[PDB]
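K.L.:
One structure is given below, represented as structure tokens, and several questions about it will come after.
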Amino acid sequence: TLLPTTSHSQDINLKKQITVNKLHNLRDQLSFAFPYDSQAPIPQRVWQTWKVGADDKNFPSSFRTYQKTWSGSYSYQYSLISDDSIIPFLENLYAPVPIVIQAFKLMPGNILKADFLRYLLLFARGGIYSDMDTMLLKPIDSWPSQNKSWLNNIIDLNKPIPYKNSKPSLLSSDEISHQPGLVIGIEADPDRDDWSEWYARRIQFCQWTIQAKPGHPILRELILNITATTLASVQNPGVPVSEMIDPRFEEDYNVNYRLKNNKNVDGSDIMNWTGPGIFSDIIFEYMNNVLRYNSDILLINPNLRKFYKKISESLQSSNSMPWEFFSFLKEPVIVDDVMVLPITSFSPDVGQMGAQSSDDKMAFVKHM
Ligand SMILES: *[C@@H]1O[C@H](CO)[C@@H](O[C@@H]2O[C@H](CO)[C@@H](O[C@@H]3O[C@H](CO)[C@@H](O)[C@H](O[C@H]4O[C@H](CO)[C@@H](O)[C@H](O)[C@@H]4O[C@H]4O[C@H](CO)[C@@H](O)[C@H](O)[C@@H]4O)[C@@H]3O)[C@H](O)[C@H]2NC(C)=O)[C@H](O)[C@H]1NC(C)=O
Ligand SMILES: *[C@@H]1O[C@H](CO)[C@@H](O[C@@H]2O[C@H](CO)[C@@H](O[C@@H]3O[C@H](CO)[C@@H](O)[C@H](O[C@H]4O[C@H](CO)[C@@H](O)[C@H](O)[C@@H]4O)[C@@H]3O)[C@H](O)[C@H]2NC(C)=O)[C@H](O)[C@H]1NC(C)=O
């Protein structure tokens, strides 16, 4: 295999399908084995994982209440993958792309794996992944990613926002009636007062709850980046990693620039490896990449606001997605096929950055 980077793909159209007549690059291999279907709906399926099943005697008692909100009947299929099942399930799932599972198995320690697992599960099967310390507040068929009524309200009240490379005859709001392919919630507002490293990025999305269609290119790019970083950062890669990476950008693979074993991996390593900072980097890289190469990218922001002129200028003059587009979000926004939810949606009751209570109509999941 060759292991491309995600941070120097400005020369590649990330939405573009690569076809073959009658392979080697891990980006193309993931696309081939897990194709993206923007026309199909999000699967009505919930994924959770823990060391043990829910009826296990060691299942933590403080989680048993939370897990019932997800596992019910929901007019939605629920799957809890116990630790004994994770490896054979990923082996069955990523059989077409075995280097992905090799890397997962080589990850030192339990937190890197549990972080990485959510992206693997969603990319291969879609649905919702939510951590065990989360509570579902409103049924998922009532979410704005799912409820045809809500999606129609977004379509009927908001016109596409143009950008430098856009062609208006291609931009229509009703494309989103096929549902977003990725649904994420703000964790930290980019305009907040706190600039400690409590959160790892300026624009930060909750990693504890994510919804997606299988094959979404952002999940592809996350898996690429984490796969290549793992192999170049562990003591037993099983492959001659130095011969398989981009020769122009060697410092972008080994995690210490940002070998690791079970004893030397710290919290800021996890942060730079599988955590919410790499998630947000990949997401913004993707947003800016698709505007560069496509004339039909749908941009909907019902909150347009104080940053309007800068937003308009970033889009229409610089062809770039400004961080201000995601500031003071009170209603969902659309970037291509990514729906970004307000802080209240997956982070209610934090009494900060405008988060409302889990009683708000925008509150969908409470993080415990
Ligand atoms: C997709 O979205 C659409 C649009 O939002 C959804 O359709 C609407 O669904 C709402 C549900 O919130 C519905 O409003 C209810 O209609 C009921 C039947 O007509 C009413 O009986 C009900 O009244 C109660 O709730 C109100 C809250 O606004 C209270 O003000 C009112 O006093 C009533 O409260 C009593 O009952 C509740 C429990 O029901 C209790 O907590 C109270 O204490 C009190 O006893 C609502 O008004 C709309 O009618 C729907 N709109 C349309 C056009 O159909 C749709 O359901 C979503 N789809 C999915 C799958 O979720
Ligand atoms: C996997 O994803 C990670 C996360 O995105 C990715 O690491 C990132 O790589 C890029 C590109 O190498 C880094 O981007 C910046 O590039 C400029 C240009 O030289 C630097 O100046 C930046 O750092 C300094 O300057 C900034 C001010 O201008 C400061 O904010 C900064 O702290 C430095 O002083 C920076 O290098 C980006 O920093 C990293 N991100 C992280 C978290 O390290 C990685 O390349 C991907 N790997 C693969 C294999 O795809």
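Quick note: numbers on chain A are straight from Swiss-Prot, i.e. 51-72, 77-129, 132-314, 328-373, 401-464, in order.
Determined by X-ray crystallography, 2.0 Å, according to the entry header.
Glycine is treated like the rest: Cβ placed from N, Cα and C.
Dumping what Swiss-Prot says about this protein:
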MUTAGEN   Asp187 to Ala  Loss of mannosyltransferase activity
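Set these features in their place in the structure for me.
P.N.:
Long-range neighbours of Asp187 (mutagenesis position) (same chain, six or more residues apart, CB within less than 8 Å of its CB): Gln102, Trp264, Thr265, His463. Following the DSSP three-state reduction, the secondary structure of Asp187 (mutagenesis position) is coil.
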K.L.:
Could you tell me, to the nearest whole Å, how far the Cα of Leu373 is from the Cα of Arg401, given 27 unmodelled residues between them?
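P.N.:
Distance between the Cα of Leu373 and the Cα of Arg401: 5 Å.
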K.L.:
Can you give the distance in Å from the Cα of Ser129 to the Cα of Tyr132, which flank 2 unmodelled residues?
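P.N.:
Cα separation at the break: 6 Å.
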